[PDB]
Each structure stands twice: as structure tokens, then as C-alpha cells.
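A quick write-up on the structure given underneath.
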Amino acid sequence: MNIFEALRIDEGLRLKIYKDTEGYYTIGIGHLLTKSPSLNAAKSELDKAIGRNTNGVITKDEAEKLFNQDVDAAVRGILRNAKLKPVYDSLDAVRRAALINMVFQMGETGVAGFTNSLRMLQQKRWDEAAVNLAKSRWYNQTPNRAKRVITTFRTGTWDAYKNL
Ligand SMILES: [Cl-]
Ligand SMILES: [Cl-]
């Protein structure tokens, strides 16, 4: 198991524009197009992202390419963030992947907001961090996914993804 495989399980893959859990226009493997309520604006962002007139549909290869870009950007966002970098450096490879998943889902800014959890993770206080992470809108809105990421932080293994 790895970050790519994990996120592919968590986000799924859809080749036509769809609405995510928050009602935002998205495509591929969790690639957010826009927070605007307009499908046209979404179609526009889509064409600009792929480089062609898509008409709201992309191929598997296109989805994968967006996905690669997106993972790369999450990593870079982490490394550039003063609050995130140190946590990330302190963690093992498996837990680093959980942090990347969170950033991919919610953005660098969102994650950097989990101040107390981050401190706990940095201190390697696993059970405590898990409890704290759960007291969030994030866990209440997408509990099954949140539980998978949280277990990953807690145990440092990919067990929550083994079966799926
Ligand atoms: Cl893009
Ligand atoms: Cl969920």
C-alpha cells in the first residue's frame, strides 16, 4: 500500500464532473475544480487544467495525470509550510502518508489549523492525537474516511485500508 493507492480508495475515480461531499464540482481522483456553484465555471476550469475542450469528460490517463500533480502539490505544500514541515519530518513513512492524505483533502491551510493534534503527533502521543483529531468537523462530516486516516496515525500501519 502507498499514498496513491490509499487516496485512490478514499476519493474514488470518476471520469465526468461530479459534486464532492461538500457539493463542489470535482473530477477524477478528488480533483476540486471550483467552489463556485456554476457548472460552466467548472467546465471552464476543467478545460484549462487538461489543456483541451473537454466538455466535462476526461480519460483515465488525464485523471491520473491530474492526480500525480495533486499529490506532488500536497507534498510540496507540506514542505513549504512552517507548521507542517516539522511534523512531517518527525514522522515515519506510513504516518507521513496519513498527513499527505489530510492535506490533499483539506488543503495546507486547513491542516495547519489542527494545532493541538499536530503537537501531539510530533510528540508521538498516538492515542491522544487520535482522540483530538476526532473532535473536528472533518471527522463528523466524513467519518469513515477520517477513521481510516486516524487509525493510520494511531497504529503506523496500513491496516485500515487492508480489505478495501
Ligand atoms: Cl490544475
Ligand atoms: Cl466518509
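This deposition comes from X-ray crystallography, 1.8 Å.
Note: Cβ is positioned from N, Cα and C throughout, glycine not excepted.
Noted in Swiss-Prot for the protein shown:
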{"type": "MUTAGEN", "residues": "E11 to N", "note": "Loss of 84% of enzymatic activity"}
{"type": "MUTAGEN", "residues": "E11 to A, F, H, M or N", "note": "Complete loss of enzymatic activity"}
{"type": "MUTAGEN", "residues": "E11 to Q", "note": "Complete loss of activity"}
{"type": "ACT_SITE", "residues": "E11", "note": "active site, proton donor/acceptor"}
{"type": "ACT_SITE", "residues": "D20", "note": "active site, proton donor/acceptor"}
{"type": "MUTAGEN", "residues": "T26 to E", "note": "Complete loss of activity at neutral pH; covalently bound substrate"}
{"type": "BINDING", "residues": "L32, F104, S117, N132", "note": "substrate binding site"}
{"type": "MUTAGEN", "residues": "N132 to M or F", "note": "2-fold decrease in enzymatic activity"}
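Structure coloured by features recorded in Swiss-Prot.
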residue: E11; record: mutagenesis position; DSSP class: helix
residue: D20; record: active site, proton donor/acceptor; DSSP class: coil
residue: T26; record: mutagenesis position; DSSP class: strand
residue: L32; record: substrate binding site; DSSP class: strand
residue: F104; record: substrate binding site; DSSP class: helix
residue: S117; record: substrate binding site; DSSP class: helix
residue: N132; record: mutagenesis position; DSSP class: helix
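Ranked by CA distance from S117 (substrate binding site), the recorded positions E11, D20, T26, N132 have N132 at the top as the closest.
Put simply, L32 (substrate binding site) is 4 Å from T26 (mutagenesis position) when counted between their Cα atoms. Among the listed recorded positions, namely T26, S117, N132, the Cβ with the most fellow Cβ atoms inside 10 Å is that of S117.
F104 (substrate binding site) sits 20 Å from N132 (mutagenesis position), counting Cα to Cα. For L32 (substrate binding site), the recorded positions whose C-alpha atoms fall inside a 10 Å radius of its own C-alpha are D20, out of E11, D20, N132. Distance from the CA of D20 (active site, proton donor/acceptor) to the CA of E11 (mutagenesis position) is 9 Å.
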